[PDB]
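Following: one structure in structure tokens, then a few remarks.
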Amino acid sequence: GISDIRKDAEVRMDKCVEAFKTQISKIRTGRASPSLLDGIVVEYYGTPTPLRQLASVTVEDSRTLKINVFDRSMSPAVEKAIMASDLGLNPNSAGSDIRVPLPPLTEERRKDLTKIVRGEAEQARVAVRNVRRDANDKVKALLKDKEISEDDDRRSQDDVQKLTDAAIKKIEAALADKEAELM
Amino acid sequence: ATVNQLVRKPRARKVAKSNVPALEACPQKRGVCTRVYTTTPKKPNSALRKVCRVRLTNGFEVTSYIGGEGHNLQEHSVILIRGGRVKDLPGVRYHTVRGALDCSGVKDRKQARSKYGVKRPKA
RNA sequence: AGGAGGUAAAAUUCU
RNA sequence: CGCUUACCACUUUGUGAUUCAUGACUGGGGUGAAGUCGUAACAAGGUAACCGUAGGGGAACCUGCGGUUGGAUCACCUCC
RNA sequence: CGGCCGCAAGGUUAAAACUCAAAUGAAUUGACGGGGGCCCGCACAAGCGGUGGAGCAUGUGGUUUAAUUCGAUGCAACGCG
Ligand SMILES: [Mg+2]
Ligand SMILES: [Mg+2]
Ligand SMILES: [Mg+2]
Ligand SMILES: [Mg+2]
Ligand SMILES: [Mg+2]
Ligand SMILES: [Mg+2]
Ligand SMILES: [Mg+2]
Ligand SMILES: [Mg+2]
């Protein structure tokens, strides 16, 4: 029934945005941001375990992170992960703490990145929209099997529009947030 | 075969292609680090090798080995690089000259220092 | 002895 | 001297040729990984293979036609 | 790619980067064949009695467990050390 489908859409769509927002935080920024340094995987006694769980991540400044590895033995294995996450990152060890300089920001890059970002945004709007599409599909179909007044039908498809525009504007807030960084 | 033949078409020597456009066979050219990968070798070998893309003085965008154990190089580092492929990593036809411009000599080395850019330790 | 005729249905893979 | 004619450098307009670069995107390709589908080739590789050509088919490939050997097989029955 | 030829299908001419430390030929010893020949063994046939079903003894995978000690795993491990 309509009222059921609006739920399922709000949701699917929020999923869409949130998943955007995430891919975003995994991108070499202008600044620091432990968000990316998290995802990284470390070899932790055979069982892989995200670096997040073996060591603390500080912002030692704008353009340099400081990874306090709780367990000192793994220190060498942790570092290797930063270079093995292939993220253009060079982890300089120096006394119980792994310094990960954040690069300066070149021209080649800013481009490089924004184009990547803008296109991840558009892949995103595309997901949102696909949900527009099943949504209307469901309803559209509850028209025959006259289970809905032609009125009902217009109306709802409109909520779906409302939902879609909303999910999107979110997506574009996000994109803009980041675009600020890169520029 | 026939002299005759040869007079029409003299014998022509294959023209060698160099195995390294360090442009005008320069004994080594200057670069800046586009990025600093580390990849894995080929079929028989296994290790995380340390390398880096370089945007040369002559604007070629080839890639380069960073030899040795541990290097303090990154985005933007200006290096110098010499001819020397690394038959294991594909598309790595050059080495980074340790101890050159921004490149570092290798910490703690003792044997074979001149390669790897390390100063005779104050004995 | 030479000649003839006749006589297997299909059934993949393994760093 | 000035003037004026010839030749004539630069510069301009039109339309082509050529060549260097570079371009969203993209067929095909090599490499790597040793993943997915079957099992095409190597033994007669289980319908011998392959060359040319033509059609078809997710894929190796299948089928037609001619060619080539760069082809394995000659034992038992029945009769003669 | 260019040229030239063809109505077309296409042909002819004919590269380069990139990539590999091979590719290839013939002969050799084996192994192997849904190759051939000759020939063996309770291999088949021909027979007699069984297992596979049942209850139980016993071993093993498994499962469980505080522990179910370790080992043995196609034939040639499983009433095996
Ligand atoms: Mg087989
Ligand atoms: Mg298979
Ligand atoms: Mg392609
Ligand atoms: Mg076959
Ligand atoms: Mg066949
Ligand atoms: Mg034929
Ligand atoms: Mg018998
Ligand atoms: Mg029984």
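Here chain B follows Swiss-Prot for its numbers: 2-124, in order, are the residues you see.
So how was this one determined? The header says X-ray crystallography, 3.0 Å.
Placement of Cβ uses the backbone N, Cα and C atoms for every residue, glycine included.
What Swiss-Prot says about the natural variant B:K43 to R is this: Confers streptomycin resistance but not hyperaccurate translation. Under DSSP, B:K43 (variant position) is assigned to coil, being neither helix nor strand in the three-state scheme. Around B:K43 (variant position), the same-chain residues six or more apart in sequence whose CB sits under 8 Å from its CB are B:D89, B:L90, B:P91, listed in sequence order.
B:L57 to H appears in Swiss-Prot as a mutagenesis experiment; the accompanying note says: Protein is not incorporated into ribosomes. In sequence order, B:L24, B:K30, B:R31, B:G32, B:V63, B:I82 make up the list of same-chain residues 6 or more apart from B:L57 (mutagenesis position) whose Cβ falls under 8 Å from its Cβ.
One entry in Swiss-Prot concerns the mutagenesis experiment B:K88 to Q. Its note says: Confers low-level resistance to streptomycin and a 15% decrease in the translational elongation rate. Taking a C-beta cut-off of under 8 angstroms and a sequence separation of 6 or more, B:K88 (mutagenesis position) has no same-chain neighbours. In the three-state DSSP reading, B:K88 (mutagenesis position) counts as strand.
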